[PDB]
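Taking it in order: structure first as structure tokens, then the write-up.
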Amino acid sequence: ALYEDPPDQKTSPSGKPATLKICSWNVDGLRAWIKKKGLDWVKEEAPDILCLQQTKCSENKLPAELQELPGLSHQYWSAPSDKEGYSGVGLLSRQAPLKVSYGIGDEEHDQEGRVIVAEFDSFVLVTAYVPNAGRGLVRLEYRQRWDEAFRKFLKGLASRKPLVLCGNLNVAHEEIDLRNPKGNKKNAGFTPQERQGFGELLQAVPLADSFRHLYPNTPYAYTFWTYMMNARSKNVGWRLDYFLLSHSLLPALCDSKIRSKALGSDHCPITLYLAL
DNA sequence: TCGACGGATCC
DNA sequence: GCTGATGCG
DNA sequence: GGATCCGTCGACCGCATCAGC
Ligand SMILES: [Ca+2]
Ligand SMILES: [Ca+2]
Ligand code: NA
Ligand code: NA
């Protein structure tokens, strides 16, 4: 069935007004996504911070439209070393972070340009593009190594500062998070080992699934739909893109949005409002 | 993801 | 320049 | 023993890149 994301709640439980708008988007080809007017959508959405995953673009090839973003002038990029046109993530912020780092401090997992870490006054932001386990699950084993090291790294981060984690985490946690769970138990993104890995992550850091925390009973809410078989217009999708929050930020949480109508990728953007 | 295809399985 | 592949999602 | 059900295959879209000429 179809899904309508409800209006933006821009007030916290405490009645405090949202001060921080973070948008996260798996763009699936930075250059293509801009040709399909993704930065126009971004300007209308006007986030303080924009996290992009799967840029598929080296730094020397960053398109010039990026220099047309006066509200997002601090930009940080990470691409793989060995593979061209693979992975890649970006983080663009209105204000300069205090510190910016790359990867998770484990060199087995820091080759593919998948993680940026941006520290602010009140919180640390991680945007992540999590390794897909691949058709035939040819990478599932590597991805369980990833989940383990990433979990550990995130736990250490949250132990010093409130943590926001956003991006394409390449798992539908529960049956409610995809349209066809029964048919997908052996496919990338809904294996038992990926679902446990995400459950372990929520329990160990610990972190809350912001969307879930606010809409526990809401099915049909997805962020990815295959380009094939007209899946998007049928809403045959998966919720793969999350904002995961340190529990201390839940009093600051105003809303966690799924921007179902924003085209340009086989993922849609998600948007977090916080009262900081 | 979805159809076609077989080969179980169920009133 | 153009076609059609491949790796990957 | 008619209908339904369940695993197994393949084609399927799009981006960026490369092979070949
Ligand atoms: Ca007979
Ligand atoms: Ca020739
Ligand atoms: Na790979
Ligand atoms: Na019969």
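Here chain A follows Swiss-Prot for its numbers: 43-318, in order, are the residues you see.
Recorded method for this deposit: X-ray crystallography, 2.3 Å.
A Cβ is built for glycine as well, from the same backbone N, Cα and C atoms used for every other residue.
Here Swiss-Prot flags A:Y171 as active site. Around the Cβ of A:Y171 (mutagenesis position), the number of neighbouring Cβ atoms within 10 Å comes to 24.
Within 10 Å of the C-beta of A:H309 (active site, proton acceptor) there are 24 other C-beta atoms, taking all protein chains into account. Annotated active site, proton acceptor per Swiss-Prot: A:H309, in sequence order.
Quoted from Swiss-Prot, the note on mutagenesis experiment A:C99 to A is: Does not abolish the redox activity. Long-range Cβ neighbours of A:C99 (mutagenesis position) (same chain, at least 6 residues apart, Cβ-Cβ under 8 Å): A:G71, A:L72, A:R73, A:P105, A:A121, A:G127, A:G130. Classification of A:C99 (mutagenesis position) by DSSP places it in coil, neither helical nor stranded.
Annotation of the published mutagenesis A:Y171 to A, F or H in Swiss-Prot: Abolishes the AP endodeoxyribonuclease activity; the original residue is retained in the structure shown.
Secondary structure from DSSP puts A:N212 (mutagenesis position) in coil. Under its mutagenesis entries, Swiss-Prot includes A:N212 to A with the note: Abolishes AP endodeoxyribonuclease activity.
A C-beta separation below 8 Å, combined with a sequence spacing of at least six in one chain, links A:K299 (mutagenesis position) to A:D47, A:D50, A:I312, A:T313, A:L314, A:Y315. Under the heading of mutagenesis, Swiss-Prot lists A:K299 to A and annotates it as follows: Reduces the interaction with TOMM20. Abolishes localization in the mitochondria; when associated with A-301.
In the structure as shown, the Cβ atom of A:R301 (mutagenesis position) sits within 10 Å of 17 other Cβ atoms. According to Swiss-Prot, the mutagenesis experiment A:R301 to A carries the following note: Reduces the interaction with TOMM20. Abolishes localization in the mitochondria; when associated with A-299.
Per Swiss-Prot, mutagenesis A:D308 to A is noted as: Reduces AP endodeoxyribonuclease activity. Nearly abolishes AP endodeoxyribonuclease activity; when associated with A-283. Under the DSSP three-state reduction, A:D308 (mutagenesis position) is assigned to coil, being neither helix nor strand. Counting only residues at least six positions away in the same chain, the Cβ atoms of A:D70, A:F266, A:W267, A:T268, A:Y269, A:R274 sit under 8 Å from the Cβ of A:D308 (mutagenesis position).
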Those recorded positions of A:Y171, A:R301, A:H309 having Cα within 10 angstroms of A:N212 (mutagenesis position): A:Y171
Rounded distance in angstrom between the Cα atoms of A:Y171 (mutagenesis position) and A:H309 (active site, proton acceptor): 13
